[PDB]
Amino acid sequence: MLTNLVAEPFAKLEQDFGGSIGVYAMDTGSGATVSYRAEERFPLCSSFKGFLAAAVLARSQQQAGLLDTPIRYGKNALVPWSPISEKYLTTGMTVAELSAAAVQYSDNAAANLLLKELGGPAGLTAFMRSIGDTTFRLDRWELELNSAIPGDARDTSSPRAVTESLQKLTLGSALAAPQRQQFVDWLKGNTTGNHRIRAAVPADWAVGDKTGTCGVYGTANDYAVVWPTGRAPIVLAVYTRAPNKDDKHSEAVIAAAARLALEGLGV
Ligand SMILES: Nc1c(-c2nnn[nH]2)cnn1-c1ccc(Cl)cc1Cl
Ligand SMILES: Nc1c(-c2nnn[nH]2)cnn1-c1ccc(Cl)cc1Cl
Ligand SMILES: Nc1c(-c2nnn[nH]2)cnn1-c1ccc(Cl)cc1Cl
Ligand SMILES: Nc1c(-c2nnn[nH]2)cnn1-c1ccc(Cl)cc1Cl
């Protein structure tokens, strides 16, 4: 199995990190998959925002005009790290702009505003159930969902479920064609992941990704769809945690895990 090829280097990497690393990667060309702690739960942190944007896009298939709807919000909506929605407080933003801000800058006010319109964490969880994801659960809002408490299943998923759902939404049939491409375009425009999966791929590959960084408990992550030039894409997810609250996350560890995953698939 391809999992067997990389089991020992993954174990070395997470011992060096001082925590747990979960990876799932699938080659959509061959069907090969690489697994390491891929069914364990890890905190989503801000990475839930990608699926949040997909849920909004799904809703736009039934509700015509949803994306262009202007949304006004008060200053009490501004949560720490709302760098985009901060700048449009006095003006408002459209639903599509909030979605792009949530994905591409991890804007917290934008994410909470969209979560509200979707019916809160249970509403996003329901969307994930509707595409066949039985693992994902969102329970809380920004920023409480980042507590990343050891053993706590709230606001978690697994690397395998994240990868399978990402595949359905970006490459499969879970979204209609125009919405699927919009989701991919938002992921391609992400600004926060240059040191994670993007650092593991060749310079000529196209990448769409979403990051998460709880910070506490050494907890951070990244998931991505990547396209080798002229080849079928790879979908992968890399999640980390660690036992102590003051343990530091590591972007280099995430990039290194992505490299091992790609090497295991034969790329
Ligand atoms: N804050 C600013 C300025 C700016 N220019 N003059 N004063 N401020 C320009 N770019 N940004 C910015 C930086 C980081 C992120 Cl995440 C989002 C934004 Cl909009
Ligand atoms: N862990 C949290 C919380 C939080 N509030 N309640 N429970 N957790 C809020 N911010 N952060 C945080 C800390 C460090 C880094 Cl690097 C990133 C993040 Cl988002
Ligand atoms: N660190 C992050 C992320 C993030 N998303 N993807 N990776 N990290 C999103 N929000 N925050 C954040 C939260 C609280 C404070 Cl006070 C400062 C920050 Cl910057
Ligand atoms: N590699 C790409 C891209 C792409 N766009 N931007 N960068 N790469 C678009 N389509 N494909 C592709 C090529 C061959 C096969 Cl078999 C399957 C696919 Cl999906």
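Sequential numbering from 1, following the chain as shown.
This entry, so its header tells us, was determined using X-ray crystallography, 1.7 Å.
The backbone N, Cα and C atoms fix where each Cβ goes, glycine too.
Annotated features in Swiss-Prot:
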type     : residues                                            : note
BINDING  : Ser46, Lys49, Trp81, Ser106, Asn108, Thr211, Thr213 : beta-lactam binding site
ACT_SITE : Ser46                                               : active site, nucleophile
ACT_SITE : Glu144                                              : active site, proton acceptor
MUTAGEN  : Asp155 to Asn (Swiss-Prot position 178)             : Reduces thermal stability of protein
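Location within the structure of each feature annotated in Swiss-Prot.
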residue : record                       : Cβ contacts under 8 Å, 6 or more apart
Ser46   : beta-lactam binding site     : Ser106, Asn108, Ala111, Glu142, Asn146, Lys210, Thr211, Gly212, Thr213
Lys49   : beta-lactam binding site     : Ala102, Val103, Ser106, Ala111, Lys210
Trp81   : beta-lactam binding site     : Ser106, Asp107, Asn108
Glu144  : active site, proton acceptor : none
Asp155  : mutagenesis position         : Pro43, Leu44, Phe48, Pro121, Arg137, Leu138, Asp139, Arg140, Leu145, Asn146
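The least crowded of the binding-site residues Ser106, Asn108, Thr211, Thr213, judged by other CB atoms within 10 A of its own CB, is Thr213.
According to DSSP, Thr213 (beta-lactam binding site) sits within a strand segment. In this structure the residues listed as binding beta-lactam are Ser46, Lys49, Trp81, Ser106, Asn108, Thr211, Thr213; their two most distant Cα atoms lie 14 Å apart. A Cβ distance below 6 Å to any atom of ligand 2 is met, among the recorded positions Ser46, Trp81, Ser106, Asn108, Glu144, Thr213, by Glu144, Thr213.
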